[PDB]
Each structure stands twice: as structure tokens, then as C-alpha cells.
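Here it is, the structure in full.
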Amino acid sequence: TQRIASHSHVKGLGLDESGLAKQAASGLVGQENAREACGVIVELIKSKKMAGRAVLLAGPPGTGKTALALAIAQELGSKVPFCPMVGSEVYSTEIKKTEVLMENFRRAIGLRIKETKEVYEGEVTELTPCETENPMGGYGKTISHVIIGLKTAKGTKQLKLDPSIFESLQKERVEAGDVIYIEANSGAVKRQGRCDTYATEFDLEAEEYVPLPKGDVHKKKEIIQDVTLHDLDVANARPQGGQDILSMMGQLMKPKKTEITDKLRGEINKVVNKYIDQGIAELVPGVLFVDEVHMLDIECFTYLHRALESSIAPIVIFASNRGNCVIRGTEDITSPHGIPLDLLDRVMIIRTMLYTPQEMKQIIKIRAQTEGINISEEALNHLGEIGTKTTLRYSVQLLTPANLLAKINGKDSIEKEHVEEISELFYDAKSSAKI
Amino acid sequence: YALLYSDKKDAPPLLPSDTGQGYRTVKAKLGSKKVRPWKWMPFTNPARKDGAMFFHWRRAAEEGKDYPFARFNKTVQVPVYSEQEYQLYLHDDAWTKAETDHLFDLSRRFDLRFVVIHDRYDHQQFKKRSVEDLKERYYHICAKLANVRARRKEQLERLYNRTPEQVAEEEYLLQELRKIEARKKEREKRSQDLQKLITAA
Amino acid sequence: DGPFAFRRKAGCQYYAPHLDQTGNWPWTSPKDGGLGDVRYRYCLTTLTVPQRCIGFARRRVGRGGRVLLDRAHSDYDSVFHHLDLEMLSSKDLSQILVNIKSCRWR
Amino acid sequence: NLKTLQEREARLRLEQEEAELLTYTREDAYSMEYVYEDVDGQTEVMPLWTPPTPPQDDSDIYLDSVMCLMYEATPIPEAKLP
Amino acid sequence: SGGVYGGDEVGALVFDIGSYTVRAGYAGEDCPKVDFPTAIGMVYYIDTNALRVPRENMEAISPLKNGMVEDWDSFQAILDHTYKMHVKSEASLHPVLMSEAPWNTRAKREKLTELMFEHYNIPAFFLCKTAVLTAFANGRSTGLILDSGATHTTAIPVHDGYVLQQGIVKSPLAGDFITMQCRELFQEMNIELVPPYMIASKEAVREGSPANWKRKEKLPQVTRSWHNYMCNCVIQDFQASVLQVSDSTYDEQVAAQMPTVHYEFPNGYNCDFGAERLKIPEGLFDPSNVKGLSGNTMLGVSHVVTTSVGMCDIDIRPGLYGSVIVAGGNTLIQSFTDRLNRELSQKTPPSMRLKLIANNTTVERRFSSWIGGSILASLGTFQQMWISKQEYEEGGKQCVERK
Amino acid sequence: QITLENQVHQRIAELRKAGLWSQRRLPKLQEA
Ligand SMILES: Nc1ncnc2c1ncn2[C@@H]1O[C@H](COP(=O)(O)OP(=O)(O)O)[C@@H](O)[C@H]1O
Ligand SMILES: Nc1ncnc2c1ncn2[C@@H]1O[C@H](COP(=O)(O)OP(=O)(O)O)[C@@H](O)[C@H]1O
């Protein structure tokens, strides 16, 4: 299911090799200076040299601030994490605002952790070659080595493992004919189950028979797991393993999202650095796109302009849509963009001008193309004219309903009559203001 | 390196056969069936051109099926002219009726293998002839027959140009062959120099 | 240049010779021989029940309707046994250079 | 123990010098077909060497492979003069 | 895939008759189960055992002279004994695929066909050349079958499965020459002695010292030809055991420095030949300074091959040089194939591919003719070429046009 | 110039004596 979203045509900033801006910029049109600033900041992000830097996508409504935000996000690629957040999500009834902001900052930061493990598997043929008793002591019966005949699909390879592991072999039901999961360093044996070759159709049992391993006995499984710092925080927050945690009444209330700074910073950062400099993981700072930043309370901005001061804070892309308005939580304290004047000094303002009527027509045409419906020249011109009259977002919403009206009327392309009828069936707020 | 090409066999290789192991595993697999009786029955191949009959191992279910390989006996298309046809059309001075008949018999027997024909050609009953000469004669006769009955122009001169030149080449003495190779290398050097010149311009 | 000239021609078609590389019967490699027929080609293949590459091989029908699988020897016959890691998905790039990953599946 | 390991390795080596594999698993390989995909993702069928098939018509023109040792084919264009 | 066009196996008792050893066996098999000496102990006793028991006369005679059967009585006796003892199969029960040399006369061929279709009444028959089978044994339709039998060396070329009769070169160089030279060398350095046929028991002898042994008091065996054959047996044993072919022009500087090799005669006499053990296999390739015939004019192996190639049309030589087929007993000698390859390479004109079929590892070269015969018989399409009893009884009995 | 010209001349002069030449000038085979 394609499930076309509101604005999915944006695929990237579409900047030329020289870094300038063009019209057909991979879905997004116009906004030359804004897209160039987006390119500069995405180059910054890719550099991964600076932290705690914020940028403000100030601009009137309809300038496609969220559009260019998703464009730069896609340009960054799925490699680096991108956590979208709206100012309303900060208001939580169970966890304070600043801690939600810190959790979002952590989510915005990524971390790839590699893990290589040398493991041996295959059908076992246990046999202990009798050896003279310990030569340092007396005589008797001892075992200096324990040979395990691991048989894999590719062949057979006997391993003369250490004799001390014999306890593990006897611990689990390791009988001749089952698949075992050996570990190089640890040596612990974990039986996977009997081989399917012995799973007679008349034997009723499940989870006990497994297929033979494909490949050499010695396998060096390399696996990479990308988890944000917030994932590690949550994992180390709650407990696991016994301790009467199975209770329902006094424990089912899992929403204990409350978090402290000691655990968040400190030990977690240190272990992350140890994994980084040791070669076990690679840090991947992402981006935190915060739209409707003006909706945050002053208690949120006062914590933002302090968290951005930290060396670990990721890149934040604020997108304020309102203009000069009183800061929330303050007594008639008017500030530009609804953001305190102190935080605006820490953010780079990327201004976005209004779309030219030609840009409106281009946007309408590319949205119609993405939708997959053909529109005649006259219909497209009428759509552009009405998008110039009222908000541009009204025109793009008139494509699908006009398309369905055309399809039901027996015609394929959206004729001017269809859009004309839809404009009278549906209209915008500017016309609805006539109460 | 690259994949190998060999007709029969290499030095150390070995080929796997079919499986007949795990009788216990396949006990009931093959125990629920039987074997179709095979009989040392006599078979008559229609391509024998006579009444002889031999034996062969076949199942009793297809006592018929005269012979599978019988359809491989495809005789070459060799015209069969009469005496009057030779007297009227194929008459020649150097050649004679008996010689042309012998040539056609050898051709029909060896399947137009002019080399083997010349090899087995009776140089005693008829003076020595060359391969290209036999080919020219045969193709001329075939063309004349196809025309009178109502394929491509044969040029003995070409064979007269190919075989002696190729023989003289095969007989290249060691010293003169090395000199020819040196001249070839010198011509290659001249070509490389010309390439360098045209590139520098 | 001399009596041996190609000036002669008639209503027929002439076969052209190949120079600088004398060819051989169809059972020779095109790289070294000429017109190498694929029928005599030994290529890397992987068996069905086993999970090991037996090396270069070619399918052939034998007496009694039974089909055989000849094999060949090259590159020590050991690098191909490890090549299974390249077909299932230095001694690592060599498996990719000696061949074009044209190993027979199933 | 070192000598025992050496002799065991030698014995195992001797075992590997007789024959690696000797069967083909006719259960599936006998009837199943073989296919591969090159670096370019192109498909090709495995040609199995079968005996000469019965010719149903005058096709399969005589090739005279032994002559191809020095000749390859006949181009269309020629000198086109006496 | 039922494989209906695989092949057919209908009797076809291949009988590859040879001057040193006759071979026989059923078609379809890979190795002939019958291999015994060809010479009969004519007083007829023809067997590896019967030909080694002392009796009144037991004169040894080979029916095939120059590879051509001449004594039809001895040939018929050999065939009957072979059948009855080794095969135990009724004559008129299975066809026969006997082989012949490329130089078989028409009259002799007709006489052989008559003997096959009259006294044995075999259901069918087919007489193919030895070079053709030797070529089929190697799956080659074109090539130079360098036969090196015990009485002739011939580089017979074949074209599309047909032997080029005009290209054959019957060089006298063969096993008999090597055996005569070895006998002469022995007589020069020591006294050639009979195998254990007469030696009762041997004793320990110091290397180079005269040997001592006990003589048997059995029959005298006045027939010297039989003694000559018993001596040729040990001569051939020596040839196949220690005699080695040189690898170069055989200068008298390297042979004196090569390792030494030993050999024990039937009586225990131990002697070393590391100095001149490679002098005898020289006339085979360089018959210019042989002590036997110093004023002779012969062609070596490479010379014979080059002549056989040149005497044929040039259009096939590319397929002859590139598919040289070495065969026969003399070839099994050490360094023979390598010397032949070197000589042909240095002699053959460059730019022409020269490839020696790798078949010297095994001793199957001798049996190459029988292998090719069995292969040809096992074919299905060939099942129509057999000369049936009807074609003979009809009155034609003409194997020339049918073969 | 001073030597390459003489080399080219002696090569062209010794190129083809009477037609026989291994690199080229090979009579084409006839079809059958
Ligand atoms: N340059 C452009 N090209 C194509 N479509 C655009 C462009 N700018 C805006 N749009 C359209 O505008 C709509 C919403 O824009 P948005 O990013 O929400 O701006 P705002 O958040 O200020 O309203 C989207 O559905 C998108 O299709
Ligand atoms: N007339 C013949 N035609 C074909 N092959 C022959 C003929 N005479 C002898 N041979 C072959 O030549 C061989 C001669 O044996 P010989 O060379 O003395 O054995 P070795 O040298 O291996 O000890 C025999 O094995 C025989 O098969």
C-alpha cells in the first residue's frame, strides 16, 4: 500500500554539485536560500564535528518548512537517526517537560554496536580418548581432552576441546545426534535440538527438532545493532531477572519514565566511549526536528538553551510558524516567533519567502503527478489561480476529490469543470469567514 | 585463471555416482515397488537392409519398438545419373564413364569426404587426380544434373591458390620463419609508431 | 602481390581465416583454443543434499540412461571448497576473481 | 602428546587423499535442474552432455569441425570483383 | 530423460590380434579380460601356462608376420583355444569385432571373412582397422596413431574416422630391434641364459661376480627357436624393467654421471647398466649410429611422424599434429613419451598446435585397440554396420564395400 | 627519419616475396 501521505514528493534538498539551488530540486521547488542553508547544515551534520547547535526554520505558513525539513532528513538517509517531535508532545502528565526533552535528545543520537562471535555447531559425536592418569600425581583414570565430532551440512570436523567443559555437556541433554551451539571463548554449550533428519512424521513434538547447520562448522557471525542512546537508557533503567518482578498489581504500572541525570550521563557515556575507542561501536549523532517550537513553555526554552550548551547534545532543527506572540507560560511577554529572545540568539534563522504563483503551479502539478492523476492545462491553471487567491495547501487537497469526481463522471483527466464544481462543494477558511 | 575445457578427462579428477546408501532410510521407499521384467529379446533394425536379426536388452512391455537408432541412417544427397545422361551431358575428354562412376561410388560410400576419396582413389585404373579436381568434377556434374532436371559456383582456381600457398608456408624453414616473425614484429612496431604520431598530432 | 591473390571471386561464399591464434576442436577453451563448445565446459556447481562446492563439473549422460557429473582439478581444489560462502549468499577476493560467481544453484 | 597429535594429523591427511566424494544423491540431483546467475543477473541453463538426438529433418548441417582449426566463418561482404 | 538413445550391447567379442600379445574380451567392458602370448607352442599349445611346460618339441611360431596373418591353421587354432578356454561361449552365439592392420590385403581380408563365416558361423562380423579403434579409444576422429608394436612402428593418420592408407609409414624400428640389441649387449658383456624354465635353483651372488646355480635334468629342448623365445622373454622383461629412453641427443657426458640401477637375471647374476642402459633406445629416434647397422638409412619416430603428416593433404595436418595418438608397447618405456614430445616440438613447424594425449600413465596403451573396438561395438548406430550371416550366405561375401 | 625510413623501406621490400605471408594474404576457403 503506497498510502501517499500529505507531502511525500520531497526526496532531498536537490542541490547541485556546486551547492547552489535549482527548481527541480528532487521534488521541492523554490526556496533557493533556504535550501542552500539546509545543505550547509546537513553538511555540518555529516561532518559530525559540532554538537548542541540549533537552527530555526522561521517563515510564514505554507512556506514548506516541514517539507524542507523532511527533505533534509531524507538527504541524511536512514543511516543516521531522525527523531521528529512537535512542541505539544513535550507536555506529559507523568514525566516532566525537561526530561522528555532530554529523552528526545537522546533518541536523536544514534549508536551502531558491532558484535562478532566465533561459534561451532553441528551434529555431535561425543567420545573421550582415554589418557593416562595425571602424570604429576599417581595413577588411575583421567581425561586430558574431550573430542566432539561436530558434523555440519558441508562436512565433518572433530574438535579436541578442553576437558573441563565435560560438565556443561552432561548438564544439558547433549546426546549423539543433536545440534549444539558452542562458543569459542566461553565454551558454554546450548543445545538447539535434534536434527530434522530424525524427526519421524509419527513423532509428536515441536521446538525439539531443528535442521542441520548450513556452512562450515566454524562460523564467525558478525552482527551490527543500531540503538539510540535513549534505548540504552531505558534498557539500563528497568530491572530484569527474578526479584519478584512477576507481580501484577504493584508492578503492572510500567510507565515510570522518570529519569535522573546521574544514570543518563556518567556511566552510560563512559561505557559508550569505551565501546567506541575499543572498536565495538561507532557513535552516530542524528538530528532532532522540533516543529511548533513556539508551543513550548518558557520552562522548556530555559532548559533548551542549557542542554544545547552540552557537548553531547545533537543538532536541533526548530521550525516556528507563528510570528510575534506572547511566550507560553509568561505574563504578556511578547517575543519574536513566540520564542524568548535569549534562545533566538543561539539559533540560526533560515528565512523562507512565499512561493511565487509559478512555484504554486509547479507544486500543484508535481503533487498531481505524485498522486497519479492527469490534469489538463486549463484545470492546472485554475488550480494555480485559486491557490494564489487562498492558501496554497487548499489547491493540493482539491486534486484527489476532483480526481474521484472525474472518474465517477466517466472521464479520466481532471477538467476545469471538475475543479470548478469542487471549489463550490468545498472551499477554504478565508471564504468560510463570512459568517 | 578461468573455467576448464576438457574432452575426456583431466589428471586427478573424479566423478560422483548415484546414491544407493541408507537402505534402512529407503527400505519402504523401494520395498513397495517391483522391477519391470527385462528380457534378452530379439530385435530387427529396419536399417539393416536385410533379413538379419539380433538381440538386445529391453523390457517385456515394449516387445515392439523396432529400433530407436534406425532414424539416424540419413544417406547423403548424391544424384544417380544413367548412362545416357552421362553420354549426353557429362561427356568429357580427360574423364571417362568408368572413372566418373568410380568417383560417384566412392563419394556415396564415404559421404562426400573428398579427402578419403582421394586417399582410397584407384590411381592404378585411372591416372592420378587431385582433391580439387575431384571436387570440381563432382560439383560440375551435380550442377549439370540439377539444371537438366529443371548449386553454387565452384572455382578450382581457388583451391589451386589455397593449398600450394599454405603448403609453402607450412614448409617454412626455421630460419626463414624466425625472419618472418621478426618482420611481423617490426611491422607491429611501425604500426605503434604511426599510432603515436597520429595521437601526438 | 604475386600470383596468390584474393582477386578471384564468383557467385559463392568464402570462409575467412583467423590470424595470430590457431584454434582447436570445439572441446578446447575459447581463450586458448577456439569455438569452445559449452558441451565440453567444466563449470563450478553446488550439489543438492551436500552444502560444499565440488569444484568445476559438467553434467553428462552415461550408459543405461544414468546421468553422471564429471569434475576437474584446478586452483589446488581447495579454494572452491571455501567458495560456498560466495555462492550461498587472500582466499576471499580470489574466489570472486577466478570466477564470475557463475556457480550452479541447486 | 605432541607425537600423538602429529600422527593423528598424518592419519587424517592420508584419509583425505583417497576420495573426497563419490556419490551424486540421485534422489533430487538426478531429476532436478541446475541454473546460475552471473554478476549481471542473467540466467542460463546447465547443458548436460546427451547422446546425439534423432534428426527429424535435414537440419544440423555438416560442420567439419576439424576444418575450423584455421577458419572461423564466412562474412557477407567480399572483394566483389573479377 | 529415459536415455533411449544411450547405447546397445549385443555380444561383439572383440579380438584384437597382436604380434607380441593377442587380446580378446566381450564388448562394453573397459579392459580385456583375456591377454596371453600370441606365439603357440607348435609341436598346438597357446596359453600363458601351457606355453611354459617342457615337452618333446614345442616349437614357437607367430601366425602374424609383419602384422599380417599368414598361417591360417595356427590362427584358427588360437581362436578356438581362446574361445573354448577363456570365453566358454559358443562360436555361433555372439558376433565378433576382430581388428586388422591398415595394410591388410584384399585377398587376406576375404580369406579372414570366409574363415569367420564358414568354420565358426558367427551371427555377425565386422573388421575395423587398428588405427581407427585406437583413435576411437581416445575419442579422436582425427589424429596420428603412432603404433609401436613389437614388429613395426607406424604413424598412421586418420581423417574423420577413416585411415589414410597412403600416409602410413612402416618403419622397421620396433620392439624386436630393441630385443636384438639387448641380446647383443648381453652376449657382449655376459652370456644370455634361459628363464627358470631350466634353472632348478639360484644362490646369492655378489654384484658383478659370476653366478652359480643347478641345472635341471629335464628334456633337452633341441629346438633353438623355442630357446630363442624363452630368451626374448627375459630380454623384454629387462627392457620393460630397467631400460630407459634418453631425453636429449645422448652425449657421452651426462649418462656417465646419472644414478646406477640394478637387475637380477633368472640365475641370480646381478649386474648394473646405469652407464649404457639408455644406449639401446636410441635408434628408435636416431637410427644413424646404431652399431647393428652403421650404414643404414632409416627414419626415427619423430621423422616417421613428420613423413606421415607430410605425405597427406595439408588440409588435415592441423588436425593430425594437434591430436598425436601414441600407442603400442614400446611407448611404455620411461621417458619415451617425453622424448617424443620434445623431438616433435623441435621438429614440427611452429605456429601449428602440437598436443600429446596424456595416456602414458597407464599400460592401457597396448589395449587401446581393444578398448576402441569395445567402444565401437557398444554404440547403437553402429549396430547396422555388422556383416550379418545373411549378407555372407547371399553370395556377396564382399567386405570391401561394407567393411 | 634518418633510420626509421630505411627500416620501413627494407620491411616493405622484404614484406612479401611472391605472396606467401603468414600474417595476412591467405586464400579464403570455399564453402561446401
Ligand atoms: N516547494 C514545494 N514544492 C512542492 N510542494 C510543496 C512545496 N512547499 C510546500 N509544499 C506543499 O505544502 C504542503 C505542506 O507544507 P508544510 O511543510 O506543512 O508547510 P507549513 O508547515 O508551513 O504549513 C505539503 O503537502 C507540500 O506538498
Ligand atoms: N602387429 C601389431 N599390431 C598392433 N600392436 C602390436 C603388434 N605387435 C605388437 N603390438 C603391441 O606392442 C607391444 C609390444 O610389447 P613390448 O613393447 O615388448 O612391451 P614393453 O615394452 O611394455 O615391455 C604389445 O603389448 C602389443 O600389444
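The residue numbers of chain A are those assigned by Swiss-Prot, with the residues present covering 12-446 sequentially.
Heads up, the Cβ atoms here are built off N, Cα and C, so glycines get one too.
Swiss-Prot lists these features:
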BINDING   A:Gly70, A:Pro71, A:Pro72, A:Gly73, A:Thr74, A:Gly75, A:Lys76, A:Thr77  ATP binding site
MUTAGEN   A:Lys76 to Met  No effect on interaction with NOPCHAP1
MUTAGEN   A:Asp302 to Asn  Abolishes ATPase activity; inhibition of MYC- and CTNNB1-mediated transformation
MUTAGEN   A:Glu303 to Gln  Reduces ATPase activity. Decreases interaction with NOPCHAP1. No effect on formation of RUVBL1-RUVBL2 heteromeric complex
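For the listed features, I'd like the structural context: burial, neighbours, distances.
Residue density at A:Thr74 (ATP binding site): 22 other Cβ atoms are found within 10 A of its Cβ, drawing on all protein chains shown.
In sequence order, A:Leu68, A:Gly70, A:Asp302, A:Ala330, A:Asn332, A:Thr363 are the residues near A:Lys76 (mutagenesis position), counting only same-chain partners six or more apart with C-beta under 8 A. In the three-state DSSP scheme, A:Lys76 (mutagenesis position) is classed as helix.
A sphere of 10 angstroms centred on the C-beta of A:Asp302 (mutagenesis position) encloses 20 other C-beta atoms.
The Cβ of A:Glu303 (mutagenesis position) lies under 8 Å from the Cβ of A:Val97, A:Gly98, A:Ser99, A:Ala330, A:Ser331, A:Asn332, each of which sits 6+ residues away along the same chain. When secondary structure is read from DSSP and collapsed to three states, A:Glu303 (mutagenesis position) falls in the coil class.
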If you take the centroid of the Cβ atoms of A:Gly70, A:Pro71, A:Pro72, A:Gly73, A:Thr74, A:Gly75, A:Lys76, A:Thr77, the listed ATP site, which other residues of that chain have their Cβ within 8 Å of it?
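Same chain, not in A:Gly70, A:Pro71, A:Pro72, A:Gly73, A:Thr74, A:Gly75, A:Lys76, A:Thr77, Cβ within 8 Å: A:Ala78, A:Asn332, A:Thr363.
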Cβ under 6 Å from an atom of ligand 1: which of these recorded positions qualify? The list is A:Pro72, A:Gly73, A:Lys76, A:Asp302.
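Once distances to ligand 1 are taken from each Cβ, A:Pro72, A:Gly73, A:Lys76 fall under 6 Å.
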Specify the count of other C-beta atoms within 10 Å of the C-beta of A:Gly70 (ATP binding site).
22
Would you find the one among the binding-site residues A:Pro71, A:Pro72, A:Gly73, A:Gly75 whose Cβ has the most company, meaning other Cβ atoms within 10 Å?
A:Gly75
